Amino acid sequence: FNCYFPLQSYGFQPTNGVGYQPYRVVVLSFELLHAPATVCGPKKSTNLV
Amino acid sequence: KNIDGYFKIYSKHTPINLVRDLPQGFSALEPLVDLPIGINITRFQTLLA
């Protein structure tokens, strides 16, 4: 009575709809601390004149 | 040394004839790496074989 195993399995199935099929989610977190910058985007270049 | 989070290292290699504690001469030390670690350091210690 009012005591249940909290974790529950999923119904990810081919029968499921768009709102119930699985979706591999990836949340990309970012950080801007006083520590130095360590990750940056790719830089471009060109030929040499 | 470590300045503004960047840990810098300079070094070289040379032969000597260790007749005394140190030699009376001159030779410059080139840079090796520059790591943007970003921590505080106040102590150190050596490791031996």
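Numbers in chain B come straight from Swiss-Prot, and the residues shown are 195-243, in order.
Looking at the header, which is where the method is noted, we find electron microscopy, 3.1 Å.
Every residue gets a Cβ built from N, Cα and C, even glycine.
Here the residue is the original one, while Swiss-Prot reports the natural variant B:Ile210 to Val with the comment In strain: Omicron/BA.2.75. Taking a C-beta cut-off of under 8 angstroms and a sequence separation of 6 or more, B:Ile210 (variant position) has the following same-chain neighbours: B:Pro217.
One natural variant catalogued in Swiss-Prot, B:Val213 to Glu, is accompanied by this note: In strain: Omicron/XBB.1.5, Omicron/EG.5.1. Of all Cβ atoms in the protein chains displayed, 6 besides its own lie within 10 Å of the Cβ of B:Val213 (variant position).
What Swiss-Prot says about the natural variant B:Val213 to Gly is this: In strain: Omicron/BA.2, Omicron/BA.2.12.1, Omicron/BA.2.75, Omicron/BA.4, Omicron/BA.5, Omicron/BQ.1.1. Secondary structure from DSSP puts B:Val213 (variant position) in coil.
Using a 10 Å radius centred on the Cβ of B:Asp215 (variant position) and all shown protein chains, the other Cβ atoms total 5. For the naturally occurring variant B:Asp215 to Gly, Swiss-Prot gives the following note: In strain: Beta/B.1.351.
Of all Cβ atoms in the protein chains displayed, 6 besides its own lie within 10 Å of the Cβ of B:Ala222 (variant position). Under its natural variant entries, Swiss-Prot includes B:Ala222 to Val with the note: In strain: 20A.EU1.
Residue environment of B:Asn234 (mutagenesis position) contains 6 other Cβ atoms, counted within 10 Å of its Cβ in all protein chains. Among the mutagenesis results in Swiss-Prot, B:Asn234 to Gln has the note: Increased resistance to neutralizing antibodies. The residue drawn here is the original one.
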